[PDB]
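K.L.:
Please find one structure pasted underneath; my questions will follow.
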Amino acid sequence: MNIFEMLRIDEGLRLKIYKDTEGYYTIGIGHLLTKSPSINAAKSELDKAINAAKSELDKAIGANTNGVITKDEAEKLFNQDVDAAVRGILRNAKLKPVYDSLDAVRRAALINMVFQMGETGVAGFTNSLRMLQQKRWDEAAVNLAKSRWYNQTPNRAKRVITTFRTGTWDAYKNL
């Protein structure tokens with residue numbers, strides 16, 4: 001197991017644009033494109049938002065994709081996105097010290113969170129980050145669960161939290 005295999009499990013692989021639970025048009029392995037409108041929001045708005053997502057996809061791929069990509073293309077966006085997530089952690093004054101303090105498995109758990117919620121979002125878990133830096137694993141696990149993050153994607157959150165708790169890949173075995 002490594003960060004790529006871990007995120008591949010949590011994000012899945014879809015070759016056509018889809019909407020994730022947070023209302024974002026997404027494709028590949030968790031590659032976010034743009035935000036979608038309301039289930040109501042006009043018949044027009046809907047189509048505009050769809051083309052806006054396709055526009056973002058084409059720009060990212062450098063081709064006229066019409067919302068469909070190949071596995072190789074999804075993996076290319078994925079490599080870029082993982083690198084970007086790590087790069088962001090390293091450039092963030094709050095995340096870097098925690099990241100540097102962690103072992104390799106726990107570092108993957110933090111990259112996973114950043115990949116899902118973005119750098120500023122994770123930098124906001126001030127109390128959990130402190131508990132992680134103090135190696136207070138169980139307390140960090142309890143604090144991390146008291147979040148919209150956990151309530152919205154509990155099964156994934158539980159795997160990430162278990163990884164921080166144990167420092168092992170147990171939550172991802174048989175997956």
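One-based numbering along the chain as shown.
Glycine is no exception: its Cβ is also placed from the backbone N, Cα and C atoms.
Take a look at what Swiss-Prot says about it:
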type     : residues                                : note
MUTAGEN  : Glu11 to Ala, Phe, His, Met or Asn      : Complete loss of enzymatic activity
ACT_SITE : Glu11                                   : active site, proton donor/acceptor
MUTAGEN  : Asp20 to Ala, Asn, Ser or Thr           : Complete loss of enzymatic activity
MUTAGEN  : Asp20 to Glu or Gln                     : Loss of 99% of enzymatic activity
ACT_SITE : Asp20                                   : active site, proton donor/acceptor
MUTAGEN  : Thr26 to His                            : Facilitates transglycosylation more effectively than hydrolysis; covalently bound substrate
MUTAGEN  : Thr26 to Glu                            : Complete loss of activity at neutral pH; covalently bound substrate
MUTAGEN  : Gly30 to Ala                            : Almost complete loss of enzymatic activity
BINDING  : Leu32, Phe115, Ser128, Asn143           : substrate binding site
MUTAGEN  : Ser128 to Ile (Swiss-Prot position 117) : 500-fold decrease in enzymatic activity
MUTAGEN  : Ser128 to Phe (Swiss-Prot position 117) : 10-fold decrease in enzymatic activity
MUTAGEN  : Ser128 to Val (Swiss-Prot position 117) : 50-fold decrease in enzymatic activity
MUTAGEN  : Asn143 to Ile (Swiss-Prot position 132) : 5-fold decrease in enzymatic activity
K.L.:
Quick one: give me the count of other CB atoms within 10 A of the CB of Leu32 (substrate binding site).
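P.N.:
Its Cβ shell of radius 10 Å holds 18 other Cβ atoms.
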K.L.:
Quick one: among the mutagenesis positions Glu11, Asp20, which has the most Cβ atoms sitting within 10 Å of its own Cβ?
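P.N.:
Of the mutagenesis positions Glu11, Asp20, the most buried by Cβ count within 10 Å is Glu11.
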K.L.:
Between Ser128 (mutagenesis position) and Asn143 (mutagenesis position), how far is it from one CA atom to the other, in Å?
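P.N.:
One finds 6 Å between the Cα atoms of these residues.
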K.L.:
Please list residues from the chain of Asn143 (mutagenesis position) whose Cβ is under 8 angstroms from its Cβ, counting only those at least six apart in sequence.
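P.N.:
Looking at Cβ-Cβ distances below 8 Å from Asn143 (mutagenesis position), excluding near sequence neighbours, one finds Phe125, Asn127, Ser128, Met131.
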K.L.:
Where does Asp20 (mutagenesis position) sit by DSSP, helix, strand or coil?
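P.N.:
In three-state terms, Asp20 (mutagenesis position) counts as coil.
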K.L.:
Translate the DSSP assignment of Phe115 (substrate binding site) into the three-state scheme.
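P.N.:
The residue in question, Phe115 (substrate binding site), is helix (DSSP, three-state).
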K.L.:
What is the maximum Cα to Cα distance, in Å and rounded to a whole number, among the residues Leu32, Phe115, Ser128, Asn143 annotated as binding substrate?
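P.N.:
Taking every pair of listed residues, the largest Cα separation comes to 27 Å.
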K.L.:
Among all protein chains shown, how many Cβ atoms are found within 10 Å of the Cβ of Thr26 (mutagenesis position), not counting that one?
P.N.:
22
K.L.:
Rounded to a whole angstrom, what is the C-alpha distance between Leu32 (substrate binding site) and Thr26 (mutagenesis position)?
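P.N.:
Computed Cα spacing between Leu32 (substrate binding site) and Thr26 (mutagenesis position) is 4 Å.
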